[PDB]
Amino acid sequence: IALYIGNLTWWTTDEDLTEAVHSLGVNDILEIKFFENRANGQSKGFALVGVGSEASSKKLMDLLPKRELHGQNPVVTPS
Amino acid sequence: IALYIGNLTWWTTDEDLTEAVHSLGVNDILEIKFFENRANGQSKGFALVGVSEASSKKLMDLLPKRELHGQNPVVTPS
Amino acid sequence: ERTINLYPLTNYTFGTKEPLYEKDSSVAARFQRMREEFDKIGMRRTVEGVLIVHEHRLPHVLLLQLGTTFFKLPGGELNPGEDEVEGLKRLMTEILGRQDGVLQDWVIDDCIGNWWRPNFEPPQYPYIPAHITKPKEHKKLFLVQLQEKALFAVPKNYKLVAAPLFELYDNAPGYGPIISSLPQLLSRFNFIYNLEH
Amino acid sequence: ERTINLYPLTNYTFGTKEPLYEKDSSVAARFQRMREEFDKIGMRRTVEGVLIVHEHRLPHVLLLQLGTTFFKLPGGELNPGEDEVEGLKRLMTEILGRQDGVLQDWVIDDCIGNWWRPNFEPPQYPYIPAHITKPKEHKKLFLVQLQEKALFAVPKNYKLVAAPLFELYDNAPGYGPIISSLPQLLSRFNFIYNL
RNA sequence: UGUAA
């Protein structure tokens, strides 16, 4: 259900992430909350992502670190 | 020779103070240094003026009796 | 080079009118209505006016006070479709417009800033962070030129204060990031400090 | 109301040229020259230019570095009697001008701020304090519109950074109060991000 | 700057 997607560049958008998830087959996206530097609004390079399936969780943990986002492979973690 | 001048408003300028002395009859002022807040630049309300001994006793005697911006100055030695 | 005339605070008379209350009663309800409206009309569009006077040859910004600690500029959220300048004039009259039959025209010409709110949260910034594609609020600031003499009507709940620039400068804990960053933005203008009489 | 065209950082080539050392070596040496010049010429008039590019759909501000700690904008002192805008183009070409021979005309158009210095000390403010009638230095900031492509030449004692606005915003300990306060002033422009 | 309004 809940996953940390990390190793993101600070210019990786919510569109960028949504487009990469959907390309993996996971449609069950429930929420995307970016963790950001409060003082200046910059992204800290990781987000919390809610999915609806254990199949979606599995695909995201296996196939997402494989592809590249703006020159950087993400690191997926449980929670 | 040094003299502290207080009770000034934050909009009392160097000009305003210079004339006030030149009205008292002291044409030997060295330098005026205002005491100011570092964060915003606002005057704290007092300054230090470099002065002759005749010009010093005069200003400590005669200055507080001439108001600036509705306020009477306060004089003190260094 | 933009040349603005400033006049002393006393050139302006401040009357009173009936209280005006905010659509929101709490901070939590404020973000609640924002969330609801974002799904209806999308991004909120806000405008505010910077009325400038002077005392002792130093620029002063007129703020509306609510209590002891909360200050704001006059303005508010635009109705959908409404032009930014016309909407501000409307919003101005509602807050500070005189109550009698003579017209008070607003000279609103110069834009001084843009502020974006990336989430349904307090933080605002003078830019959109590179990872944000759908801001939640877009604020806009205009300089309002006051004429030589003017009459205003302040709602009973509010109070009107002239805040000197040095009071605002580097004082975010006092006034917030926007209001406290006004002196820097306002420095491009060449002000003439006109005297009374 | 104001349209400014920004282009990718990669549209610009940065080269090198021979060092251009500052007129004074120390902090004490620069405040003494200010004191000496003030008595003869009066208030110092400084103009600086803000060159804006973009990367990752965010405006970046080109700054020059001397240490690992000190950053500044391209600019400097006006010669007495010299026009503000005319003098900035002189200083701009002095600092970032190409040695190519090819014409590089600077487009300076919009004033973005004014900074005054009450005493012969570091503190600068964006207004003249009520009790000051003759400030020691008046620094004027202008926005400089760049061509789609350009070649600059950086003196070797300098290095050129493209700092994004968030690294600047609210960061006075990192950039000083003038450079750190740029985002706010800059926000009134409608920036086009040409790809 | 947030209901102490």
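For chain B, we keep the numbers from Swiss-Prot: what you see runs 81-131, 133-159, in order.
Heads up, header says this was done by X-ray crystallography, 2.9 Å.
Every residue, even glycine, has its Cβ placed from backbone N, Cα and C.
B:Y84 to A appears in Swiss-Prot as a published mutagenesis result, with the remark: Reduces affinity for UGUA RNA by 40%; when associated with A-128. According to DSSP, B:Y84 (mutagenesis position) sits within a strand segment. For B:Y84 (mutagenesis position), the number of other Cβ atoms no farther than 10 Å from its own Cβ, over all displayed protein chains, is 14.
In Swiss-Prot, a published mutagenesis experiment is listed as B:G86 to V, annotated Abolishes interaction with NUDT21/CPSF5; when associated with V-87. Every protein chain shown contributes to the tally, and the Cβ of B:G86 (mutagenesis position) ends up with 14 other Cβ atoms within 10 Å.
Here Swiss-Prot notes a mutagenesis experiment, B:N87 to V, with the remark: Abolishes interaction with NUDT21/CPSF5; when associated with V-86. Around the Cβ of B:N87 (mutagenesis position), a 10 Å sphere holds 15 further Cβ atoms from the protein chains shown.
Annotation of the published mutagenesis B:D94 to A in Swiss-Prot: Strongly reduced affinity for UGUA RNA; when associated with 90-A-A-91; the original residue is retained in the structure shown. In sequence order, B:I112, B:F114 are the residues of the chain that are 6 or more apart from B:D94 (mutagenesis position) and have a CB within less than 8 Å of its CB.
Within its own chain, B:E111 (mutagenesis position) has B:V129, B:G130 as residues 6 or more apart in sequence whose C-beta sits under 8 angstroms from its own. Quoted from Swiss-Prot, the note on the mutagenesis of B:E111 to A is: Reduces affinity for UGUA RNA by 85%.
Cβ neighbour count for B:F126 (mutagenesis position) (all protein chains, 10 Å cutoff from its Cβ): 16. According to Swiss-Prot, the experimentally introduced change B:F126 to A is described as follows: Increases affinity for UGUA RNA by 40%.
For the recorded site, B:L128 (mutagenesis position), the DSSP three-state label reads strand. Taking a C-beta cut-off of under 8 angstroms and a sequence separation of 6 or more, B:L128 (mutagenesis position) has the following same-chain neighbours: B:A82, B:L83, B:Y84, B:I85, B:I112, B:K113, B:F115, B:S159. Annotation of the published mutagenesis B:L128 to A in Swiss-Prot: Reduces affinity for UGUA RNA by 40%; when associated with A-84; the original residue is retained in the structure shown.
In this structure the C-alpha atoms belonging to B:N87 (mutagenesis position) and B:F126 (mutagenesis position) are separated by 6 Å.
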